[PDB]
Amino acid sequence: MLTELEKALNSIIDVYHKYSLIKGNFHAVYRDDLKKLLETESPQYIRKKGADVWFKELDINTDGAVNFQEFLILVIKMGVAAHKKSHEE
Amino acid sequence: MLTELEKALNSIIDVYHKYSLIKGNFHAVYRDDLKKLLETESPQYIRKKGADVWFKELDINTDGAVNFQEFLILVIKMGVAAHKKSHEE
Amino acid sequence: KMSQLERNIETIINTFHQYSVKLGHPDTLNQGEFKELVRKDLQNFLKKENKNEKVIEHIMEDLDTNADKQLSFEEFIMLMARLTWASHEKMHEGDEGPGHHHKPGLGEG
Amino acid sequence: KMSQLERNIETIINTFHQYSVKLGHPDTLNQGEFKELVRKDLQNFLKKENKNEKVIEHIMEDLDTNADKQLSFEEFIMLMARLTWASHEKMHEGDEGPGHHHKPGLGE
Ligand SMILES: [Ca+2]
Ligand SMILES: [Ca+2]
Ligand SMILES: [Ca+2]
Ligand SMILES: [Ca+2]
Ligand SMILES: [Ca+2]
Ligand SMILES: [Ca+2]
Ligand SMILES: [Mn+2]
Ligand SMILES: [Mn+2]
Ligand SMILES: [Mn+2]
């Protein structure tokens, strides 16, 4: 069996695909899909920036979608932010 | 012999290491190293964003350096922009 | 309250902390702590690499961006991203389509 | 005047264009154009993949973000980033350290 940490990493892949498999390219989260991703998966301090703001940040090749590696930017940022908050009262 | 396209991609690796091997960690381009990189390797329309802005944008884990994957964000954006410029105006 | 993604991130942070706290600075991993985390919690994803202690040392050196011989959470999370990427890549290794399917990922299933 | 980096980006752009211009839209790669590029200019980096036409078709489907059966330059450049990454990974395959060294990269 995989470890809990390994399962967590594979679950991150699973999360992305809940949104990427809605339509179109299987590894594309479109601007409308990213709104649903953020609303469902990210806490309010992450969402509040705005879905269009996040989309412009994540779509590094300006091709109209967030691919898996682009999504990992959001994952990394969410992680660092959550880690910082774990040390705040 | 590698193709000219293949050599170009390996040259991109070489360009990164010219700055990453300056000091500290070998896949870390620090804030001053990125300023030198931008001043030396990128055109004015890329430089004008500001090395400070570029650094903040590229250092996605906020660890104080740009690693090779982070650098590839700049490469992608430079690529897209240069391709657009080739059709102007 | 917590989403799936949030729980996954929580797992990552919790696993970091359960080793960082052992020795020395409590919010960074020293070499011993990192080696233990990798040996235990990445036993499948890094199964081959775990056979070679010097490979594990290089992985730590690569991640240690400020070159202080400690991994901060910020430095460590790049390993998580890389392994998540690697597992997804393994799921698509040799993919001929049609459309979208995942094979087993890193470390099996 | 152009830097090493700019010259490398220009090579990517020129290569894209020498195929995109052939058929249909002159600034996008259709399947035939992409397959030609990959066959010729990525003969080493994609040596194994080039042996399996359905693999190359899947690579193009993956990169075709807007699902129009064409690759824009924006879509294509991801492949270039991925291969550059892959080559660098190859250079570090089984690296025991300490410090920094590259082995041969992709296609070598
Ligand atoms: Ca994109
Ligand atoms: Ca960084
Ligand atoms: Ca510690
Ligand atoms: Ca460190
Ligand atoms: Ca064409
Ligand atoms: Ca397209
Ligand atoms: Mn997939
Ligand atoms: Mn063009
Ligand atoms: Mn290197």
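Note that chain C carries Swiss-Prot numbering, so the residues on display, from first to last, are 4-112.
Heads up, the Cβ atoms here are built off N, Cα and C, so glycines get one too.
When secondary structure is read from DSSP and collapsed to three states, C:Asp30 (Zn(2+) binding site) falls in the coil class. Taking Cβ-Cβ distances under 8 Å and a sequence gap of 6 or more within the same chain, the neighbours of C:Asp30 (Zn(2+) binding site) are C:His20, C:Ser23, C:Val24, C:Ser75, C:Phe76. What Swiss-Prot lists as Zn(2+) binding site is C:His20, C:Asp30, C:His91, C:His95, and the listing cites a curator's inference.
The number of other Cβ atoms within 10 Å of the Cβ belonging to C:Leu26 (Ca(2+) 1 binding site), over all protein chains shown, comes to 14. Look at Swiss-Prot and you will find C:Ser23, C:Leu26, C:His28, C:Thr31, C:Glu36 tagged as Ca(2+) 1 binding site, backed by experimental evidence.
Under the heading domain 'EF-hand 1', Swiss-Prot lists C:12-47.
Annotation comment: Swiss-Prot describes C:54-89 as domain 'EF-hand 2'. Counting residues 6+ beyond its ends, the domain 'EF-hand 2' (C:54-89) has Cβ neighbours under 8 Å at 15-16, 19, 23, 27-28, 30-34, 37-38, 41, 45, 48, 109 in the same chain.
For C:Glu36 (mutagenesis position), the count of additional Cβ atoms within 10 Å of its Cβ stands at 22 [all protein chains shown]. Swiss-Prot gives this note for the published mutagenesis C:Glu36 to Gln: Loss of resistance to bacterial invasion; when associated with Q-78.
The Cβ of C:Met63 (mutagenesis position) lies under 8 Å from the Cβ of C:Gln34, C:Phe37, C:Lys38, C:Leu74, each on the same chain and at least six residues away in sequence. Per Swiss-Prot, mutagenesis C:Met63 to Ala is noted as: Loss of antifungal activity.
Sequence-distant neighbours of C:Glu78 (mutagenesis position): residues of the same chain at least 6 apart with a C-beta under 8 Å from its C-beta are C:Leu66, C:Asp67, C:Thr68, C:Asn69. Swiss-Prot gives this note for the published mutagenesis C:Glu78 to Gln: Loss of resistance to bacterial invasion; when associated with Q-36.
The DSSP secondary structure for C:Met81 (mutagenesis position) is helix. Record note (Swiss-Prot), mutagenesis C:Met81 to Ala: No effect on antifungal activity. The unchanged residue is displayed.
The C-beta environment of C:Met83 (mutagenesis position), restricted to residues of the same chain at least 6 apart in sequence and closer than 8 Å, consists of C:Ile15. For the mutagenesis result C:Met83 to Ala, the note given in Swiss-Prot is Loss of antifungal activity.
Counting residues per DSSP class in helix, strand and coil order gives 25 helix, 1 strand, 10 coil for the domain 'EF-hand 2' (C:54-89).
When the Cα atoms are compared, C:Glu36 (mutagenesis position) and C:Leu26 (Ca(2+) 1 binding site) turn out to be 8 Å apart. Listed in chain order, the extra residues whose Cβ falls within 8 Å of the Cβ center of the Ca(2+) 1 site residues C:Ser23, C:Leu26, C:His28, C:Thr31, C:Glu36 are C:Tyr22, C:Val24, C:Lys25, C:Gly27, C:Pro29, C:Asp30, C:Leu32, C:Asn33, C:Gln73. Distance between Cα atoms for C:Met81 (mutagenesis position) and C:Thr31 (Ca(2+) 1 binding site): 14 Å, as a whole number. By the criterion of other Cβ atoms within 10 Å of the residue's own Cβ, the least surrounded of the binding-site residues C:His20, C:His28, C:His91, C:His95 is C:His28. For ligand 3, the nearby recorded positions are C:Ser23, C:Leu26, C:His28, C:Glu36; that is, of C:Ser23, C:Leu26, C:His28, C:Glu36, C:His91, C:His95, these have a C-beta under 6 Å from one of its atoms. C:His91 (Zn(2+) binding site) is 33 Å away from C:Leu26 (Ca(2+) 1 binding site) when you measure Cα to Cα.
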